There are 2 protein chains.
Amino acid sequence: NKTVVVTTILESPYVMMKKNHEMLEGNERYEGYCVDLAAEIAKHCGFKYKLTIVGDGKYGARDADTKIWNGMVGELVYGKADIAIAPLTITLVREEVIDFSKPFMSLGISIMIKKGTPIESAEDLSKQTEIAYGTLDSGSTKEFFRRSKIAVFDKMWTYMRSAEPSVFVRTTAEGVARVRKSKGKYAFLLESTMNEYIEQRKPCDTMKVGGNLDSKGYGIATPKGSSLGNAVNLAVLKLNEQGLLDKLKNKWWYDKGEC
Amino acid sequence: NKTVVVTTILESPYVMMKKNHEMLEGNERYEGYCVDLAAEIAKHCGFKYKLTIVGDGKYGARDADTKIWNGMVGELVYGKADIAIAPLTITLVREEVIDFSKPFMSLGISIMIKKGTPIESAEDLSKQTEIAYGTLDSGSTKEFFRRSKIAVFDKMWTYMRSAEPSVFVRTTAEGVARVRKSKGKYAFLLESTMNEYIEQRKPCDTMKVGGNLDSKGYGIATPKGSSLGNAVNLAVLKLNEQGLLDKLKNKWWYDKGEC
Ligand SMILES: N[C@@H](Cn1c2c(c(=O)[nH]c1=O)CCC2)C(=O)O
Ligand SMILES: N[C@@H](Cn1c2c(c(=O)[nH]c1=O)CCC2)C(=O)O
């Protein structure tokens, strides 16, 4: 009856503006993993959709003061969009306010260094200060450290929230650029699948080291009680079971790898 | 109000009989990953429970003809249990008849060989016959090959269902024993986490080879429309975020690894 409003975010290689996008219109000006994923889900759920880029360019966090949800989560919570299709992490605080399909991608927080950086693990970073390190300000990664009770991760958090100048960045591209220009003096803590993607991008000067600090997954989100919830969940399971999600990952990560 | 009836299955190291269990009673008779997980979930959701072993010793499949569900899924579907806590794979067909919490453990189908077997991937396997290979005669792994349309997995499936003598086994233990006693002439297709578990068990003559064929997860299951659903799902997320699920895996997989 109505065109589904999808909220997503400009994050390579999930959703990106096609080259010379000015000559394009609607959904055709975007390309990426979640762009392809959106098409598949729509086709399987039988619905027309419109891709929109989240107004504040954020994922989703609740302000402790105003208790207001921002980012894509907020878009769904306050009814500005019908569904969110992006690298959105399934978390307890978010699951309490919105619904998540089963994960369409598995991942965990990882460490990105400039090749050559004498860092092999989180503990390595924790017991040193020569090499600074941070995370995306805002996001599930930052929250992980902020809420963790585990010795190593709590030590890291006390360091990061106190660091000066700030060790946090506004976007992934900023973290990546910061690592690249810090001559091995800055390590970026980000989600493994993004870490892996950048490792295959010129100038091929970064790499993921160590194991993941945790294990989470990205899920398709819908506002609570949404009628699309059930169908989308089944669509995600179906797509994964047919190997489609694996192919989409290959296509955007390695088929187009530049290293 | 009522003691929650938990249905689980004897599958090491998820649920196992303690030494001299005849000396013990109730839940104290069992130990393992799911036993610990069950206790953690119950504590967080605030309910008393009784661990029970699924009658037919199966995970859950629908009979094509009678369309009746067996195993743990069947116990939930037909109201014989309130919740299922075990290495139960989240699949589309199952999600259509029961509810699953988000995954508490990630996995994928993998290849188990006796040390020295000249096999490294599903493709090697599919391109030969001297080395027999199969899976459990029941479960998601078997179902994966049965419904797969990917050339490699289809070829493998056509071989397995035609194979004589039968390459399917009644249980993991049998799959392992067959691998262990086949002089390298039999490979077992099983879920990664079990493969990894057995690789750390004496005689230490088996190992995992190649990447996983797929990417899936185990979830706590409840009957569709169960009131326990929400709280359980939230509990799994919390346990994961606090890092308890990772601790339980280390404890049952590596802390007591015998190799
Ligand atoms: N997925 C997270 C957002 N997010 C993302 C990346 C990261 O490194 N850290 C992080 O928190 C890379 C892409 C998105 C969320 O939902 O908050
Ligand atoms: N997890 C599956 C059951 N199962 C299991 C293993 C396997 O190798 N294959 C399989 O289908 C080892 C652990 C249990 C299900 O839910 O049906």
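Following Swiss-Prot, chain A residues are numbered 413-528, 652-794, in order.
Heads up, header says this was done by X-ray crystallography, 2.1 Å.
Cβ coordinates are placed from backbone N, Cα and C, and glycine is handled just like the others.
Under the heading L-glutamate binding site, Swiss-Prot lists A:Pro499, A:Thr501, A:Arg506, A:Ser675, A:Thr676, A:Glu726. DSSP classifies A:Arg506 (L-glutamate binding site) as helix under the three-state reduction. Within the same chain, residues at least six positions away from A:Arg506 (L-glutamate binding site) with a Cβ under 8 Å of its Cβ are A:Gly472, A:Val485, A:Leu500, A:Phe512, A:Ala756.
One mutagenesis experiment named in Swiss-Prot is A:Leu504 to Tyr, and its note says Promotes dimerization. Strongly reduced desensitization.
Residues within less than 8 Å, Cβ to Cβ, of A:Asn775 (mutagenesis position) and separated from it by at least 6 positions along the same chain comprise A:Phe516, A:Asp781. Annotation of the published mutagenesis A:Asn775 to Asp in Swiss-Prot: Increases rate of desensitization; the original residue is retained in the structure shown.
Taking CA atoms as the reference points, A:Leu504 (mutagenesis position) and A:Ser675 (L-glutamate binding site) are 11 Å apart. Candidate recorded positions A:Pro499, A:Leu504, A:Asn775 yield A:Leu504, A:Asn775 as lying near chain B, with Cβ-Cβ distance under 8 angstroms. With A:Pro499, A:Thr501, A:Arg506, A:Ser675, A:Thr676, A:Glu726 listed as the residues that bind L-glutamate, the site has a largest C-alpha separation of 18 Å. The Cβ centroid of A:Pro499, A:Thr501, A:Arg506, A:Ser675, A:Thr676, A:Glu726 marks the L-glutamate site; residues of that chain outside this set whose Cβ lies within 8 Å of it are A:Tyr471, A:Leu500, A:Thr503, A:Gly674, A:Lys751, A:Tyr753, given in sequence order.
Its own atom aside, the Cβ of A:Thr501 (L-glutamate binding site) has 23 Cβ atoms within 10 angstroms in the protein chains shown. Here the Cβ of A:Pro499 (L-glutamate binding site) has 22 other Cβ atoms within 10 Å, regardless of which shown protein chain they belong to.
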